[PDB]
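Only one structure is covered here, and it is reproduced in the block below.
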Amino acid sequence: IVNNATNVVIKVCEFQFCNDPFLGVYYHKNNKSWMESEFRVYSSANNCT
Ligand SMILES: *[C@@H]1O[C@H](CO)[C@@H](O[C@@H]2O[C@H](CO)[C@@H](O)[C@H](O)[C@H]2NC(C)=O)[C@H](O)[C@H]1NC(C)=O
Ligand SMILES: *[C@@H]1O[C@H](CO)[C@@H](O[C@@H]2O[C@H](CO)[C@@H](O)[C@H](O)[C@H]2NC(C)=O)[C@H](O)[C@H]1NC(C)=O
Ligand SMILES: *[C@@H]1O[C@H](CO)[C@@H](O)[C@H](O)[C@H]1NC(C)=O
């Protein structure tokens, strides 16, 4: 279950998970905006219904 700042996603797949999975939000100084930029959770996704 991940909330990637735009839509709630529920997936049950054979993920090859990273040892340090995370999400990365980048703050842009010039326009003072925060954007979702990094999605480091799974290296692969297969075999799921
Ligand atoms: C959050 O995750 C969802 C699902 O993984 C993303 O929605 C998909 O985005 C891709 C990229 O354009 C589309 O091809 C798919 O059709 C989308 N699925 C839908 C609409 O059901 C969503 O883009 C992700 N959000 C961010 C900011 O990365
Ligand atoms: C995961 O995906 C693999 C890749 O297709 C599947 O491996 C084969 O699946 C077929 C379909 O039943 C079997 O006949 C083969 O014996 C499987 N192994 C090989 C080496 O071909 C695997 O079944 C999938 N697992 C799940 C739970 O969906
Ligand atoms: C802020 O600037 C960056 C880079 O110029 C851009 O990617 C981002 O979309 C901008 N944010 C807004 C809210 O316009």
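So for chain A, numbering is Swiss-Prot's, and the shown residues are 119-167, in order.
Including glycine, each Cβ sits where the backbone N, Cα and C put it.
Remark: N121 (mutagenesis position) has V127 as non-local neighbours, by Cβ distance under 8 Å and separation of at least 6 in sequence. Look at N121 (mutagenesis position): DSSP puts it in a strand. Quoting Swiss-Prot on the mutagenesis of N121 to Q: Partial loss of biliverdin affinity.
According to its DSSP assignment, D138 (variant position) is in a strand. The Cβ of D138 (variant position) lies under 8 Å from the Cβ of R158, each on the same chain and at least six residues away in sequence. What Swiss-Prot notes for the natural variant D138 to Y is this: In strain: Gamma/P.1.
Of all the Cβ atoms in the protein chains shown, 10 others lie within 10 Å of the Cβ of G142 (variant position). In Swiss-Prot, a published natural variant is listed as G142 to D, annotated In strain: Kappa/B.1.617.1, Omicron/BA.2, Omicron/BA.2.12.1, Omicron/BA.2.75, Omicron/BA.4, Omicron/BA.5, Omicron/BQ.1.1, Omicron/XBB.1.5, Omicron/EG.5.1.
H146 (variant position): 10 other CB atoms within 10 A of its CB, across all protein chains. Among the natural variants in Swiss-Prot, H146 to Q has the note: In strain: Omicron/XBB.1.5, Omicron/EG.5.1. The residue drawn here is the original one.
As a natural variant entry, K147 to E appears in Swiss-Prot alongside the note: In strain: Omicron/BA.2.75. For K147 (variant position), no same-chain residue that is 6 or more apart in sequence has a Cβ closer than 8 Å to its Cβ.
Quoted from Swiss-Prot, the note on natural variant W152 to C is: In strain: Epsilon/B.1.427/B.1.429; when coupled with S13I induces resistance to NTD antibodies by changing disulfid bond in positions 15-136 to 136-152. Other Cβ atoms within 10 Å of the Cβ of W152 (variant position), summed over all protein chains shown, number 10.
Secondary structure from DSSP puts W152 (variant position) in a beta strand. Among the natural variants in Swiss-Prot, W152 to R has the note: In strain: Omicron/BA.2.75. The residue drawn here is the original one.
Among the sequence features in Swiss-Prot, the natural variant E154 to K is noted as follows: In strain: Kappa/B.1.617.1. A simple way to gauge crowding: the CB of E154 (variant position) has 12 other CB atoms within 10 angstroms, across all the protein chains here.
Natural variation at this site is recorded by Swiss-Prot as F157 to L, annotated: In strain: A23.1, Omicron/BA.2.75. Its Cβ taken as reference, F157 (variant position) is surrounded by 12 other Cβ atoms within 10 Å in the chains shown.
Listed recorded positions: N121, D138, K147, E154. Those with a CB atom under 6 Å from ligand 1: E154.
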